[PDB]
Structure formats: structure tokens, C-alpha cells
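Trainee: Just dropping this structure here.
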Amino acid sequence: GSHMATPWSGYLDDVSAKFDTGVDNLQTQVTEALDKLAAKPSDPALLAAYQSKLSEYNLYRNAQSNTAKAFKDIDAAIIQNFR
């Protein structure tokens, strides 16, 4: 068959890679950033690190949610319009 490339999929694996692995990665990264922040005393980088992942994560929930929609939609044209 093929590698990650099926019709009417989008969430079958595409979006899921940016949603599950993507967001799950952003959710576990701050966890590391957590054990890492408490690792070093009051530090600029460690704290900035968990936050850097935070601001990107909180926005992630909205972005990935607004990007996945148009993503699965474009495929709808590759079958009816062949795009």
C-alpha cells in the first residue's frame, strides 16, 4: 500500500500525529521541564524552558484544533475535485 497517505483520513493518522504525539509531546515536555525546573535552583533558563513549552502548549490546543480542521477538509477536495 502506501506510508501514511489514505483518502478521507486526516484524523486516521495525519492529524493524530500532530494531535496525539504532537500535543502529548508538548504535555510531557513541560513535565520534564518541571523535574528540570525544580532541578536547578531559581534559574532563568529552566523556568523559561517550562514556560516556553507552556506558552507554545496552551496555544497548541487552539492552533492544532484550528489547523486540523482545514487539514482534513483539503482532502475532501482531493477525491471530489482530485486537487
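Counting begins at 1 with the first residue displayed.
For this deposited structure, the header notes the method as solution NMR.
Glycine too: its Cβ is placed from the backbone N, Cα and C atoms.
What Swiss-Prot notes for the published mutagenesis of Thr6 to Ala (Swiss-Prot position 3) is this: Can only secrete early substrates such as InvJ/ScpT, PrgJ/SctI and PrgI/SctF. Can polymerize into filaments in vitro and in vivo, but the stability of the filaments is compromised. Quoted from Swiss-Prot, the note attached to the mutagenesis of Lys69 to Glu (Swiss-Prot position 66) states: Can secrete only early substrates. Can assemble needle filaments in vitro, but shows a filament assembly defect in vivo. Can invade cultured epithelial cells. According to Swiss-Prot, the experimentally introduced change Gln80 to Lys (Swiss-Prot position 77) is described as follows: Shows a specific deficiency in the secretion of the translocase SipB/SctE. Retains the ability to assemble needle complexes, but is not able to invade cultured epithelial cells. Among the sequence features in Swiss-Prot, the mutagenesis site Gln80 to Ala (Swiss-Prot position 77) is noted as follows: Shows a specific deficiency in the secretion of the translocase SipB/SctE. Shows fully assembled needle complexes. Is able to invade cultured epithelial cells.
Show me how these features fit into the structure around them.
Mentor: Taking Cβ-Cβ distances under 8 Å and a sequence separation of 6 or more, the neighbours of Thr6 (mutagenesis position) in its chain are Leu12, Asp13.
Around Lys69 (mutagenesis position), no same-chain residue six or more apart in sequence has its CB under 8 Å from its CB.
Residue environment of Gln80 (mutagenesis position) contains 8 other Cβ atoms, counted within 10 Å of its Cβ in all protein chains.
Under DSSP, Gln80 (mutagenesis position) is assigned to a helix (H, G or I) in the three-state scheme.
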